[PDB]
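Colleague: Shown below is the structure under consideration.
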Amino acid sequence: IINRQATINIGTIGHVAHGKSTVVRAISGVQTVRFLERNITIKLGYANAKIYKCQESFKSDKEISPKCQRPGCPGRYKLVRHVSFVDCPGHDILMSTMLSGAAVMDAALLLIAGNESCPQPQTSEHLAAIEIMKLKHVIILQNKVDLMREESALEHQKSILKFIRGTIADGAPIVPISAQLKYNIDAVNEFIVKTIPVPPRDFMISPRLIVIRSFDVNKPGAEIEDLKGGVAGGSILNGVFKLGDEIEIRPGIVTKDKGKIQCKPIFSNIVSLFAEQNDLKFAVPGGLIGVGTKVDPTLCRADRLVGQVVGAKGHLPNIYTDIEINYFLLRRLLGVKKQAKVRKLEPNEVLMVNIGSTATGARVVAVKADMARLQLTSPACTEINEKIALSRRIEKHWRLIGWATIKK
Amino acid sequence: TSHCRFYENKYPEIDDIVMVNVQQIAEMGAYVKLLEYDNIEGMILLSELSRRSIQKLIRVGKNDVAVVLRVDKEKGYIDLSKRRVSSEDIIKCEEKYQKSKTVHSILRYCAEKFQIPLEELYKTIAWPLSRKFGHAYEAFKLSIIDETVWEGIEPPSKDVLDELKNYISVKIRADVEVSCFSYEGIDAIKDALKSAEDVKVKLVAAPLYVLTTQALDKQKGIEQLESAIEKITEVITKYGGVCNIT
């Protein structure tokens, strides 16, 4: 069996205490990163699944084990795909991480529990976000079905169907699966192969990398004369990387505190690539790879590198402090428990603008009709156009309003 | 079991000094156990004990310095006197007693370890140490400084001797904070370590480095730590990073 890395990024959405990590575990086997130094940087974890098919019935086709002994046929499984999971939490406080996750995602998985109430605002918000950020491949999954009645589940399904009609997602498949009992995952696997294809990707496009997580490889007990370099957990959308290249983290860093800053973006040479489980020479875009570079282990510690752009040497993108946005607003607010009408944008107000993966606070200067000018506090970079989600404050915490695009 | 003589012989001589620990009083005087010559009882009558509250001063537990007058070398009969002892030599006597005590302490570990009689051990020790040199404590001290007295007698147990030596035979904590933002940092850290370690330096997490500096005469630990700090400061300024010292 060949040790091929991740091909396409699949993300999972839900709610707090509903069950997402458990579902992930059921799907794959290797436990999630979340659940001080290691793993702790963002809200998303790290998981990997296997797609191997046995074609020699009905729904039973794909499996989780490398060896086929369970269904009947003793023959070895055929290699189809290998996928990486991006598990994003569905909490009312933390959403920036989710947004960041969304930017890299190519496939989405919705989770709704049976026993709880049918209309949930957070789930709706998530769906809206998915719709916004160039995602159409959505599979609806029912979580807790075993604790529900014979007709109640059907009713719930009907309600769901009624709800999802006017949205961009038209032909979304619905699967009921148990997380604690471990059943019906084969159908899900089959669907993964059926409904979702891999988009065309080539070597010709300029390298662009997005870092979500940060890692320091330091072990207690062992002497200091045996050290390991700083690892940046970064996912790639476009551009193939190989071992032996120069990488730079774009936005900038503060090194001296009197004296104006002039220091260039953080340069680092690649030491070792961590994909799936074992090290590989080539990096195929469409997965999260722990890129171990010559960067400090102290820098890759905690909340320092959350959603930052990474480029290869011989390419020049632009850095902006003032940004030109083309926005579109929604009718009523999504996320609030009660629904409130969206007000027109007022000059000079603190609003959270999420350009791809960056979590930045911006203030409005001029409003016309569709075009808006924003002043940023923390530095941000622009490459092409980018997919932007906008968030405002009305009551206590952040609420989503609509979508935006950079006009440059 | 604790027994055997302190100097050379079981029975004391004439005019020699002995220290006594009193258990019970008021019958004849004090017929109590000795600490300078064996554990055989020595007696004072109610006249030689007083020099100048007579019952209160001694009673139970307290130590007394007394000179030997009458000896009966047959089975164990010693006579003591307190009045004759002069104040000038009392300090000397005390010192001697202390030395004896130390010697006794030294000959206990052996008894404990190899489960053999203490008296035999004492006999084996006293021949080159307590006879040729003078007193035993000084000989022991000499040996510890430069080994010359242990050479005289062959050791039946070297392990015991080693243990004794060990018995006869300062870490200062420091914290250095690392928070670099430069291009290369690991190498710099390694370099720093190569100048700070060579005593014991350990890694805990990522930003904190814990180091323990050993001092010879307690005050010496300040001179090295400061130097190390200076070296660390020198290290990170050139590349373009920062390291802080609390």
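Just so it is clear, chain B uses Swiss-Prot numbers, and the residues here are 3-54, 58-174, 182-210, 218-265, in order.
Cβ atoms here come from the backbone N, Cα and C positions, even for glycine.
Below are the features I grabbed from Swiss-Prot:
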type	residues	note
MUTAGEN	B:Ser52 to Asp	Weakly impairs derepression of GCN4 expression in amino acid-starved cells
MUTAGEN	B:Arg64 to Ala	Alters the binding mode to the eIF2B complex; when associated with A-87
MUTAGEN	B:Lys87 to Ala	Alters the binding mode to the eIF2B complex; when associated with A-64
MUTAGEN	B:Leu205 to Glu	Abolishes binding to the eIF2 complex alpha subunit GCD11
MUTAGEN	B:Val220 to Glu	Abolishes binding to the eIF2 complex alpha subunit GCD11. Does not affect its interaction with CDC123
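Relative to the rest of the structure, where do these features sit?
Modeller: Counting Cβ atoms from all protein chains shown, B:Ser52 (mutagenesis position) has 11 others lying within 10 Å of its own Cβ.
Following the DSSP three-state reduction, the secondary structure of B:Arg64 (mutagenesis position) is coil. Under a cutoff of 8 A between CB atoms, and with a sequence separation of 6+ in the same chain, the neighbours of B:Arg64 (mutagenesis position) are B:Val24, B:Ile27.
Neighbour density for B:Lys87 (mutagenesis position): within 10 A of its CB lie 18 other CB atoms from the protein chains shown. Taken residue by residue with DSSP, B:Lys87 (mutagenesis position) is part of neither helix nor strand, so it is coil.
According to DSSP, B:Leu205 (mutagenesis position) sits within a helical segment.
DSSP classifies B:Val220 (mutagenesis position) as strand under the three-state reduction. Within 10 Å of the C-beta atom of B:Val220 (mutagenesis position) sit 19 other C-beta atoms, taking all shown protein chains into account.
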Colleague: Within the chain of B:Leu205 (mutagenesis position), which residues six or more apart in sequence place their C-beta under 8 angstroms from its C-beta?
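Modeller: In sequence order, the residues whose Cβ lies under 8 Å from that of B:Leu205 (mutagenesis position) (at least 6 apart) are B:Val220.
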Colleague: Going by Cβ pairs closer than 8 Å, show me which of the mutagenesis positions B:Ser52, B:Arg64, B:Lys87 neighbour chain A.
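Modeller: Filtering B:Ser52, B:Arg64, B:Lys87 for a Cβ under 8 Å from chain A leaves none.
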Colleague: Three-state secondary structure of B:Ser52 (mutagenesis position) from DSSP?
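Modeller: It is coil.
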Colleague: Determine, to the nearest whole angstrom, how far the Cα atom of B:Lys87 (mutagenesis position) is from the Cα atom of B:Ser52 (mutagenesis position).
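Modeller: Between the Cα atoms of B:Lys87 (mutagenesis position) and B:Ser52 (mutagenesis position), the distance comes to 7 Å.
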